[PDB]
Amino acid sequence: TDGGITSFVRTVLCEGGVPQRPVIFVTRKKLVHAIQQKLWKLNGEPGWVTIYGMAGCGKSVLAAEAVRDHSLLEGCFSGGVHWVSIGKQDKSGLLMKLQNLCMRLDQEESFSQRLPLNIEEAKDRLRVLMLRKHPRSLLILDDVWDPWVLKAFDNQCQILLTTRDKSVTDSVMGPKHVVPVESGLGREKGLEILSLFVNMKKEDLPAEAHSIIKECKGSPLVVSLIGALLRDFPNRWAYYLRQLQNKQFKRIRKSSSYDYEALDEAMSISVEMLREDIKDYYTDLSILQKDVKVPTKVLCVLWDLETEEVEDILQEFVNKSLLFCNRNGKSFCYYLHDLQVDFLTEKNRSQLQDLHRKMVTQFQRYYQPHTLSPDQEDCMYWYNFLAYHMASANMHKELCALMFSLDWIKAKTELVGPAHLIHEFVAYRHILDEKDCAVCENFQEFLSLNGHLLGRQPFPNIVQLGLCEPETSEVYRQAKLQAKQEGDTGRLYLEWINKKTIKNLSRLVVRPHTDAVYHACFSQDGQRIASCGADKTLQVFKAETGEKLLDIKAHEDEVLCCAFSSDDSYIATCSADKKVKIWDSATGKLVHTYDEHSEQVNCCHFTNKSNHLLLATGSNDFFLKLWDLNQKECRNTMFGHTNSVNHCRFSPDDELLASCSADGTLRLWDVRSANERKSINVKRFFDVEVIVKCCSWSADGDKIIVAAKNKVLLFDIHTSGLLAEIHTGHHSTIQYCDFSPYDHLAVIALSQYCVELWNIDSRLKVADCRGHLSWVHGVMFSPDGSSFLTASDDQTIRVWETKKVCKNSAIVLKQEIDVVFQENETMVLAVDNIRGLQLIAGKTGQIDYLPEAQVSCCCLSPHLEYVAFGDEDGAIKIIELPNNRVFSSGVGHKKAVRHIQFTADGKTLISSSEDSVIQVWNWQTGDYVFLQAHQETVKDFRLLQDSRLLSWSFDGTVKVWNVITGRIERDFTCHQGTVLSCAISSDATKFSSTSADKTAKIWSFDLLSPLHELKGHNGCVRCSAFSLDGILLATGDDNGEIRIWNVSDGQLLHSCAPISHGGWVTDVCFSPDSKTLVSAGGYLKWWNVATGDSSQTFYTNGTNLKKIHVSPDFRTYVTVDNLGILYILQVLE
Ligand SMILES: Nc1ncnc2c1ncn2[C@@H]1O[C@H](COP(=O)(O)OP(=O)(O)O)[C@@H](O)[C@H]1O
C-alpha cells in the first residue's frame, strides 16, 4: 500500500470505472509489474494481455493495479482505460453489458442517442468510439468465460482481460500474451494481509497464523475474509483455526467442491458472526446474481429504507469483505465475488424463491411496471431483471401480467430494444403461458413482426402496430381498447380491415430456439423435425404439433446443419467448432463425435439406403469427408474443391455423392471409392466467381438441381447438360432451396425472408409463401413432399402444407391494382401474383378470380360490370363481369402494356405501353384513335375534362391530346428530361403541374412557359398534388423529402420532411379540408399543413408503395406493398 497515484491516474481510473483497492491491500509488485510489461509489449499495436488463474487468486485486483501507474497510463494508454465487468454471460447477458458500456462511452451521444439494440450493432457502435473519440485507450475485460465474447471486442483495440480459463483467446486472432497468477500468495504475503487486518506485525502474530494461511490455501479472498474475523474477534484465533480445520460446511452435491471448501468455511463463519439484526439483510443478498453490481435504491425498496441508512448497513458488510462496491457516480452499487454468490445460494437454497418473491412485492409496493422513469438509478436493474425475479419466484399471475402487456413492451423496448424480451418469452414460456391459452404466441408473434420497429427512433405508436394483429389476439384487444379509451383526441387510428385475408397462415409454427435457426429438416418418415441454430443446441419436435421431443446442448458454437440417418435411428449435427456429432434420436445421448475438419463444417447428410450407414460432411476447409458410423475413424477425405464446400447430398441410389462449393463447381464423387468422377463449372454469369448452395437430386437420381446467385439450374447427371434455367427473384441471391419428389416442385428461400416455390419443367413461380419478416436460412420438403418447413433468423420454424400453399389465392397480389370506392363498400381489382387478377371486395372476402395469360396491368370501369387488362405481349382485353365470361380483344401494342384506363363513360379504353403511341380503342364499335406522340415513351397519362387527355413522356414533354380527334391541342417542353408524374388542379383546371428529376415546374396550360420553377428538392421530385382548391402543391422527393408549396406562381412554403422517409415518396394527397396531407413511400405517413407532421403511423410490412388510394371521406385507404400484401385501411370507429 502506498502512492503511485497522480490525481491524473485518479481521474483516468475513476472515469474508466476501474474499481479501487480492497479494504486491506498488499502489494504484489512482482506480478503487477509482469503484467505492465506485457502491456508495453503491445506497443501501439492492438492485441491481448490475459491474466489467468483460479478464482479469488487476485486477478481483478491485479489488473486494476497494473493501470494504476502514470508511467504506464500516459505514453501508452494516453486516452485512458475502460473497465467492463462481464463474467459468465449468454447472448442477452452480453448485450445488457455492451448496452451499458455504450451509455458510458457516448455519454454526450457524440454518435447517436439510444443504446445499441443487439450484439452485432453494439459491436460496431463500439469499434468507432474506440477508434476515434477514445483512441489509444485500454479496455479491461473482467472475468471472461467464453471465446465468442472476446469476439465483439475484437475490433483493433488493446485489451487486458482476466479469466479462470486460459483459453478464452483461442478463438481470437492478434498478438496475445499471458500472465499466470498462482492460486495463492505466500505465507509471508498471506501473513501480511492478516498482519494488516488485525493490527500487529507478524511478530505478535499468534502461532496459528502460519497455520491459518495454510487452510485458506493462500487465497486472498479467503484470507481477507478470515483476517476480517480475527480482527472483529481478537481472542478466538485458535478457535477459528479449528473451524477452518474441519470444514463443517455441508453442501448438497458434496462431490469435488474445489475453492468452496476454504471459502465456504470462511464465509459460513464470518456470516454466522454478523449482529442479530443485519443478519437477515445479508440473507436477502442471496438473490443478488453473479456479476451484477446493484445500485443502492434497489435495496431501499427491498428493505423499506432510505439511501444513507442502507449504505451504512451495507458498509458493515463491505468492512468484513462480505460485500464489495464501487462508485457509479455519487450513488453506490454493490456486488459479490462469484464465489460468495455460490456460497449464499447453496446455504440459503430453500429460501431463494421466497427472497425473490419478497423482491417484486416491494417493487409493487413502490412502483408500477410501466412507470419507472429513466432517471432512477435502479431504472435499469428493474427493466432487465424484474421479469427475472418474478420467474425466479415462480409467480404465474405476476409474471404473465407483466409480459402480456403492451405498456411493458412499449416502456422497455423504447429503452433497450426488443432483443431481451424476445429471449424472455422463450425462456419463461413454461412458467408463463400454459393453461390452454395462446396469449403467449400472440405476444411472441407480435414481437416477431414488429421486432424490427420496436426500439428504433422514432419509437412507433405501439397501439397502431397492435391494431394490425388478428382480431382474436390479446395484443389486438389490448391495443383496440387502448384506442377506444381515448376516442377523440386528434389521433384517429387506421384499421386494417382485410388484415384477416392476408397472412399465408402456416399450418404450424414452432419456436424452440433463443437465437437464429440456421437449418431444420424432417425425419425419414416425416413424423419429426430437427432444427439447429446459433443458440448452439439441437432441437427435435413432432412434425404434427411442434410438441418438443429433444432439447440438447449439441455444441460449443453455432450449429450449421443437422440430419437424420436412413432409419431415423440417428441425427448428426456439424458446427462451427469444426466438429460433427451423432446422437441417438430417441434419447439424445451423444453417440460419439468426429473432430477432423480444419474449418467449420457446413454440409452433413446421411446415406438414403437403409442398408449402409455413412455420413458425408463438407467444410470451409475445402474437404469432404465420409464417416463410417460403425468406426471410431474417418473413412475417406475427398480432396478436390478449390474453396469452401457448402453442401452435399448422397444420390438416392447411394452410389454417388454430389457436392456443391464456392469454387463454382458441382461435383460427383464416387462413394464406394471416394474418387472425383465429374465436375461441373457454373459459368452462367458474366472472370466472376459464383457460389453454389443447396443441391438435391431428382427422384430417379438422373438429374440434379442447384442454386447459384439469382438462378436455380437443372443438370443432367450424365451428359452434364443444363436442362433448365429459371431466373429467380430478379437480382438478389438464393440463400437455400429443396427439390420436391413430385410435381417437379422446388422451394427456395429467395432473398431475405421471401419464400417462393417454383415449378421446374414449367419454369414458372407457383406460390408466394409469406411467413417471415427476418432472413430465411433454410427450407425443405417433407419426405413425401406433401409439406415443407421454413427456418429463419426470427428464430422460428414453420411447417407448411404444399397443396394448400400452391392453391391460387388473393392473399398475395402484385402492386398493379385499381380501386373503386363505392360508398357502402370498397372494390379492389388486382393483378394476381402468379396468373390472372382478383376482384377483391374489401369489407367482405368475396374474392373472384379471372384467369389469364399473366396480365401486366389492371383497370376497372366505373359501375364495375367491366374490367380491362394489359398484357406482357401488348394484348388488351375487356371482360364483362355481369357475365364473368364473354369478353373482347382489341388488337394492338408492341411492348408490354403499362397504364390502362376506361373513359369517363364505359366505352373507349385509353392505354399506353413502352413506346410513343397511346391507343384509344373505342371498343363496342371497333374504332381506334392513335396518338403518335413521336416522343420517346409515354411515361404515363390520365383522362381529363371533356374527352381531352393529359400526357407526359420522358422527353420533358407534356401534351394535351383530344380523343375522338387524335389532335395535339397543347404541347409543352417543361423539362429537359423524363417527366415523372404531374397532376391537375382539378378545380377549374387553370393549373396542372409537373415533377421530373430536378424540380416541380407548375403552369396554366396557356403560357408556353412555366409559371415558376420550384428548385427545392435535392433528391428529385417523383410525385405531387394540388390542394382541393386550397392553394398548395405538395411534391414528392426521391429522398423521403416533401416540401409544401403555395399556388401563387412561385414561393417556397414549409418543407415538412424528416428522415433522421423510408425510401422514396411515391405519392401524396391533400384532404378535402385542405389541412391533412397523406403520404406514401416506404410506408404511409400523415401530416399537418403548416409545420409539424402528424399520425406518422402505419408501417406496412413491406415498403416501396406506389399510389395510395385515399377516398372521398378521407376515411378509407388502399395500397399494396412489395410484399404483395393488400392493405385496406379505414379510420377507427
Ligand atoms: N493483493 C491483495 N491484497 C489484499 N486483498 C486482496 C488482494 N487480492 C485480492 N484480495 C481480496 O480478494 C478480493 C478480490 O478478489 P479478485 O481479485 O476479484 O478474485 P479474482 O481475481 O478471481 O476475480 C478482494 O475483496 C480482496 O479482499
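We number chain A the way Swiss-Prot does; in order, the residues shown are 102-787, 796-1169, 1177-1249.
Cβ coordinates are placed from backbone N, Cα and C, and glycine is handled just like the others.
For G154, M155, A156, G157, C158, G159, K160, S161, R265, the entry in Swiss-Prot reads ATP binding site. Per Swiss-Prot, the feature domain 'NB-ARC' maps to 106-415. The mutagenesis experiment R265 to S is recorded by Swiss-Prot, whose note states: No stimulation of CASP9 activity.
Shown on the structure are the features that Swiss-Prot records.
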{"residue": "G154", "record": "ATP binding site", "DSSP class": "coil"}
{"residue": "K160", "record": "ATP binding site", "DSSP class": "helix"}
{"residue": "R265", "record": "mutagenesis position", "DSSP class": "coil"}
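Surrounding the centroid of the Cβ atoms of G154, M155, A156, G157, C158, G159, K160, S161, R265, where the record places ATP, the chain contributes additional residues within 8 Å, namely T263, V282, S284. Between the CA atoms of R265 (mutagenesis position) and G154 (ATP binding site) there is a gap of 5 Å.
The recorded positions in question are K160, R265, and the one with the fewest Cβ neighbours inside 10 Å is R265. Cβ neighbours within 10 Å of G154 (ATP binding site), excluding its own Cβ and spanning all shown chains: 19. In this entry, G154, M155, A156, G157, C158, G159, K160, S161, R265 make up the residues listed for ATP, with the farthest two CA atoms of the set 12 Å from each other.
Among the recorded positions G154, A156, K160, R265, residues whose Cβ is positioned under 6 Å from ligand 1 are identified as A156, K160. For the binding-site residues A156, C158, the ranking by surrounding Cβ atoms (within 10 Å, all protein chains) places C158 first. With 8 residues unmodelled in between, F787 and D796 have Cα atoms 8 angstrom apart.
A break of 7 residues separates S1169 from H1177 in the model, and their Cα atoms lie 8 Å apart.
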